Amino acid sequence: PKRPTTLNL
Amino acid sequence: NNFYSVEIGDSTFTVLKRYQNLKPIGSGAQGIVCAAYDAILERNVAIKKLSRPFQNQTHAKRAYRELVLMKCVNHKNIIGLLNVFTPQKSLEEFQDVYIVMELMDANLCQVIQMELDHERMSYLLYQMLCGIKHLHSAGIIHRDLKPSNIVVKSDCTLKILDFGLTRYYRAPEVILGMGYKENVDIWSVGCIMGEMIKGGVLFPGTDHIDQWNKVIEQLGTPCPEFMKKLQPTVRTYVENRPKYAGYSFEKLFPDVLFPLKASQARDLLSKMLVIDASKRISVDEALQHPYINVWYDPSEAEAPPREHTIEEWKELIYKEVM
Ligand SMILES: CS(=O)(=O)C1CCN(c2cccc3c2ccn3-c2ccnc(N[C@H]3CC[C@H](O)CC3)n2)CC1
């Protein structure tokens, strides 16, 4: 399971 | 000649030339904070000018404390110290302290009310817990975690902003006049996780008394054992409220609110949002929960951890700056 690399601000 | 001055409202920021593009992003009783660009590291920074650090022994004590903890605490999930400086060239002239940090993109306030998938939810919560665990290892218990003092970046990384000591995220121990321990911070994690799911504040009390009522309305009146731990004056109010049964965590957090995983999140929520701290999950057990444990990395979740006069504080702080 890969760690998220994006987050919408 | 290494420094220049920029007026920031009524305050003057006198800073190293490497720092350009200053702009005020916040203030409070202890300092003013500007966003800036560091031309040497080629990255964005936050610069905090401490406010009246030497006005009295109390101000000096906090300034010294803040400075020492930022230096000695190091963890990817805790705001770090990039630089510290004074524009004054001597101890005799020493007046101002500037602290430089990495500029984060946002706090958690809006982000948690947008809709996050399980992966983002749990990964953010994993990072919070890693951050908190490292604070506890350093003998720092926050007592005041909320979305406004937790910061993130668009790459989905997260840091806790400060070392603590809006009432929605305060634990029952704090609300009332109780003793606290490590797992006081777990409550706040609970409130935040719940909010990520619900899309709104869990326990939105209109005042300090109402905060308690909002909690018990949803979770249930705590048992007599717990009532006995309250100080007499607070016990007289709390014990004589109507008796609420609380709703189960299935009812409080049904499948339809979410994006097995929902079942795992509920189970964890039901262990953090526990009024009686002696029955609440600990930081270590939280990190071991199947919902959180999927991200486990020992290097992150097991990271290695009085009285003076104003002029003596001035000197102790000055050494710390140099
Ligand atoms: C208690 S005190 O010292 O008076 C008080 C003064 C104000 N003080 C602060 C106010 C505003 C921002 C602050 C602080 C303290 C640290 N920051 C930081 C640090 C790194 N990144 C951001 N990035 C921001 C995150 C929030 C987003 O909306 C814009 C980008 N903000 C917090 C401490």
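We're sticking with Swiss-Prot numbering for chain A, so the shown stretch reads 158-166, in order.
Determined via X-ray crystallography, 2.3 Å.
Placed from the backbone N, Cα and C atoms, the Cβ positions cover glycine too.
On its own chain, A:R160 (mutagenesis position) has no residue at least 6 apart in sequence with a Cβ closer than 8 Å to its own Cβ. DSSP classifies A:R160 (mutagenesis position) as coil under the three-state reduction. Here the residue is the original one, but Swiss-Prot notes a mutagenesis experiment at this spot, A:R160 to G: Abolishes MAPK9 interaction.
All protein chains shown were included, and the count of other CB atoms within 10 Å of the CB of A:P161 (mutagenesis position) stands at 17. Listed in Swiss-Prot as a mutagenesis experiment, A:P161 to G is described as follows: Abolishes MAPK9 interaction.
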